[PDB]
Amino acid sequence: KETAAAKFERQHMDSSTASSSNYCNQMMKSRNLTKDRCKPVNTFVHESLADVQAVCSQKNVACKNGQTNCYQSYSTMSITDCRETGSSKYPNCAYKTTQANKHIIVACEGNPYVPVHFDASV
Amino acid sequence: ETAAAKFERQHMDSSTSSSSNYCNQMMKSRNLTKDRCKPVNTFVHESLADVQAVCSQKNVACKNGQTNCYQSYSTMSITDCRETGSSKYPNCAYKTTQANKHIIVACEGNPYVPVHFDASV
Ligand SMILES: O=c1ccn([C@@H]2O[C@H](CO)[C@@H](O)[C@H]2O)c(=O)[nH]1
């Protein structure tokens, strides 16, 4: 079974760095987020894996689900928000791509202690 | 020739989505039979951007033990070319096999791009 950490990397890491309007259409397809359904909302982080994993050593904050293993990045990070358009219809999943620089909040667990869930961008 | 250009020449064929003569023609036309009959070679029938994106997908160990290999999350249309038993340089003969598989490539450089085709799974 895919680990939670591996799932986080597949769903949310794109360290190669989004300039195009079609970025989300291609990425969402390439990360298997459109196979059975259009994942409506997703965020990709364009920092190194090492910088993102380091967030697990930064600001401890509550998770939306009430657990206490969430962490906010001290710095802002280059991210892209992908949100399915109002007219998007599976299997032709269409997304709006929005670039931003925001702090991320992830849940961390395991050994190595790394992100396993994307909680929010702030 | 940069390593990235060498990877495109050796392994990219996006124009195709492959006949029984496909490998015989392609192995010759991409200079993979110039010095010797290259024994095994894979061509990928995806866009360059799609193959390049693999360098940000699933990090996996390379066959040589290096750590810079990446497996595609999605399957990709590929053709494997394998030299026949009767093939004798310089008339290199190949069996052509179409498949849809995850690919594993090694990436290097800035930009971080594919420079080696490691395997299909
Ligand atoms: O499935 C495979 C296995 C190997 N090779 C080629 O054969 C070389 C040696 O294995 C590799 O660098 C690569 O160019 C392929 O093209 N496809």
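Here chain B follows Swiss-Prot for its numbers: 28-44, 47-150, in order, are the residues you see.
So this one's X-ray crystallography, 1.8 Å, going by the header.
Every residue, even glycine, has its Cβ placed from backbone N, Cα and C.
Reduced to three states, the DSSP call for B:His38 (mutagenesis position) is helix. Long-range Cβ neighbours of B:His38 (mutagenesis position) (same chain, at least 6 residues apart, Cβ-Cβ under 8 Å): B:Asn70, B:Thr71, B:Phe72, B:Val73, B:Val80, B:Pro143, B:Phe146. The active site, proton acceptor annotation in Swiss-Prot covers B:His38.
DSSP assigns B:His145 (mutagenesis position) to a strand. Sequence annotations record features per position, and here Swiss-Prot assigns active site, proton donor to B:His145.
Cβ-based neighbour count (10 Å, all protein chains) for B:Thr71 (substrate binding site) stands at 22. Marked as substrate binding site by Swiss-Prot: B:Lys33, B:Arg36, B:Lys67, B:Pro68, B:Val69, B:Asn70, B:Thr71, B:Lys92, B:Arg111.
B:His38 to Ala appears in Swiss-Prot as a published mutagenesis result, with the remark: Loss of activity.
Under its mutagenesis annotations, Swiss-Prot gives B:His145 to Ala the following note: Loss of activity. Cβ environment of B:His145 (mutagenesis position): B:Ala30, B:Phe34, B:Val134, B:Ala135 lie under 8 Å away, each six or more residues apart in the same chain.
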Output: those binding-site residues from B:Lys33, B:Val69, B:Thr71, B:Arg111 whose CB lies less than 6 Å from an atom of ligand 1, in sequence order; none if no residue fits. B:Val69, B:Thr71
Count of other CB atoms lying within 10 Å of the CB belonging to B:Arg111 (substrate binding site): 16
List of residues, in chain order, with Cβ under 8 A from that of B:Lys67 (substrate binding site) and at least 6 apart: B:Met56, B:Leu61, B:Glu112, B:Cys121
B:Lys33, B:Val69: which of these binding-site residues has the highest Cβ count within 10 Å of its own Cβ? B:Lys33
